[PDB]
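*Asks:* I have a structure here, written as structure tokens, and I will follow up with some questions on it.
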Amino acid sequence: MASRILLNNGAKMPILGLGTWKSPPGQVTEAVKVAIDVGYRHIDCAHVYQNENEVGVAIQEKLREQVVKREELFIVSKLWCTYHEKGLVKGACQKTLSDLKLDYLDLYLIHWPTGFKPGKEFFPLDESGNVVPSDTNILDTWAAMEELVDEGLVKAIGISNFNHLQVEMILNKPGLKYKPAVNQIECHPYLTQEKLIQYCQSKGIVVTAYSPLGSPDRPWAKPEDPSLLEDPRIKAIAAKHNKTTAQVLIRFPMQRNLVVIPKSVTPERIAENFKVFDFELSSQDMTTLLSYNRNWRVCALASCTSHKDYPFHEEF
Ligand SMILES: NC(=O)c1ccc[n+]([C@@H]2O[C@H](COP(=O)([O-])OP(=O)(O)OC[C@H]3O[C@@H](n4cnc5c(N)ncnc54)[C@H](OP(=O)(O)O)[C@@H]3O)[C@@H](O)[C@H]2O)c1
Ligand SMILES: O=C(O)COc1cc(F)ccc1C(=O)NCc1cccc([N+](=O)[O-])c1
């Protein structure tokens with residue numbers, strides 16, 4: 001399978017990238033170095049992950065070593081919720097650029113559709129624990145993202161955790177200058193996302209699947225929770241193909257024409273997760289994996305459920 005997918009900005013995006021949420025700052029530099037050494041050319045980052053400086057050290061060292069050229073890398077970051085204001089977007093992007101030690105991003109995403117009050121706190125709360133919203137709407141934030149393209153800071157812009165009505169709002173924006181290139185959403189066999197994926201793909205928006213392994217290290221995991229990596233039905237498909245369960249879980253979105261961004265800081269697993277271009281799941285395997293959908297969503301916060309732009313009240 002081809003390694004890259006064509007975006008609606010004319011650039012090609014590697015379909016496999018390395019995730020970095022929860023990668024400890026003292027480990028992520030070596031994780032990214034190993035990833036680049038073993039073939040990764042796409043790194044998924046965010047300011048809110050608090051480790052972009054350390055990701056950047058790795059990128060810069062591999063560029064300096066001439067292991068890769070900058071044009072061969074595809075670096076993604078995301079605008080955090082406390083920066084949706086017009087006057088804050090450029091500085092937020094520049095802080096990410098300076099931390100990653102880059103002079104442009106390949107892709108910059110609105111991280112969540114929900115804007116929060118600016119300030120030092122990433123989740124400003126009222127005394128009852130509700131997030132304090134911003135009044136800047138997804139369309140004005142989008143216009144600020146478009147400016148970043150026109151200033152040369154980013155090659156492509158997109159969105160993340162937008163439901164189909166929110167995607168449609170962007171696509172219907174009066175005076176829209178650049179369509180979103182990507183919508184990055186949670187997607188795995190327990191949250192298969194058929195409706196939202198079909199909508200985005202029909203509009204030429206590439207979908208990136210996050211938490212493809214079910215985020216077993218998410219901080220709010222409970223013992224009662226389903227586990228993709230331990231699901232015997234998925235293990236059986238992996239055994240048939242002489243692959244690991246993780247390799248099946250990564251190949252699955254690839255065959256749906258999605259980009260996928262598994263996270264690891266374990267060198268062996270970073271290598272394992274990349275060895276997914278040499279086997280094929282059958283149509284029957286794909287439909288079987290899709291059948292495991294339980295609308296089991298791991299990434300969504302109680303503190304945000306009354307925000308006007310909370311994305312997950314809508315069916316999709
Ligand atoms: N846009 C958004 O709102 C959003 C939200 C969530 C995630 N994301 C992005 O998507 C990335 C991936 O999602 P995620 O971090 O939630 O979780 P994930 O990639 O589904 O799972 C990561 C977990 O799986 C483990 N793992 C990795 N490879 C494995 C393998 N071969 N065998 C067994 N265990 C393995 C990792 O352990 P070790 O690291 O210990 O090896 C880690 O505990 C994030 O890091 C972030 O970049 C974006
Ligand atoms: O948002 C991600 O990329 C991963 O999850 C996080 C990463 C962080 F470093 C810090 C927090 C989160 C987190 O709680 N992310 C979840 C989240 C964020 C914003 C809005 C909502 N919402 O439901 O509207 C949910």
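So this one's X-ray crystallography, 1.0 Å, going by the header.
Every residue gets a Cβ built from N, Cα and C, even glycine.
Taken from Swiss-Prot, the feature NADP(+) binding site applies to 10-19, 211-273. Record note (Swiss-Prot), mutagenesis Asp44 to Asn: Reduced glyceraldehyde oxidoreductase activity. The unchanged residue is displayed. According to Swiss-Prot, the experimentally introduced change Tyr49 to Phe is described as follows: Complete loss of glyceraldehyde oxidoreductase activity. What Swiss-Prot lists as active site, proton donor is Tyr49, and the listing cites experimental evidence. In Swiss-Prot, a mutagenesis experiment is listed as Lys78 to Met, annotated with the note Reduced glyceraldehyde oxidoreductase activity. Annotation of the mutagenesis experiment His111 to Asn in Swiss-Prot: Reduced glyceraldehyde oxidoreductase activity. What Swiss-Prot lists as substrate binding site is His111.
Have a look at these and tell me how they're positioned relative to everything else.
*Replies:* For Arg251 (NADP(+) binding site), the number of other Cβ atoms no farther than 10 Å from its own Cβ, over all displayed protein chains, is 26.
In the three-state DSSP scheme, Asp44 (mutagenesis position) falls into the strand class. Residue environment of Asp44 (mutagenesis position) contains 26 other Cβ atoms, counted within 10 Å of its Cβ in all protein chains.
The secondary structure of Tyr49 (mutagenesis position), as reduced to three states from DSSP, is helical. Long-range C-beta contacts of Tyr49 (mutagenesis position), restricted to its own chain and to partners at least six residues apart, with a cutoff below 8 Å, comprise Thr20, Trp21, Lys22, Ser23.
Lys78 (mutagenesis position) falls within a strand when secondary structure is assigned with DSSP.
Shown in sequence order, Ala46, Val48, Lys78, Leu79, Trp80, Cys81, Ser160, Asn161 are the residues of the chain, 6+ apart in sequence, with a C-beta less than 8 angstroms from the C-beta of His111 (mutagenesis position).
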*Asks:* So among the recorded positions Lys78, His241, who's got the most Cβ atoms within 10 Å?
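*Replies:* The residue with the most neighbouring Cβ atoms within 10 Å is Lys78.
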*Asks:* Find the shortest Cα-Cα separation between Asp44 (mutagenesis position) and the binding-site residues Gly10, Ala221, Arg251, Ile261, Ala271, and name the residue that gives it.
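*Replies:* Its closest listed neighbour, by Cα, is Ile261.
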*Asks:* What are the non-local neighbours of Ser211 (NADP(+) binding site), defined as same-chain residues 6+ apart in sequence with CB under 8 A from its CB?
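*Replies:* In sequence order, the residues whose Cβ lies under 8 Å from that of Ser211 (NADP(+) binding site) (at least 6 apart) are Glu186, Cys187, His188, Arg218, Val298, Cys299.
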*Asks:* I want to check the contact list for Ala221 (NADP(+) binding site): same chain, sequence separation of six or more, C-beta distance under 8 angstroms. What comes out?
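*Replies:* Listed in sequence order, they are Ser215, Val298.
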*Asks:* Which recorded positions from the set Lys78, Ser211, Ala221, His241, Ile261 come near ligand 2, judged by a Cβ under 6 Å from any of its atoms?
*Replies:* none
*Asks:* Does DSSP give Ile261 (NADP(+) binding site) helix, strand or coil?
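*Replies:* The three-state answer is coil.
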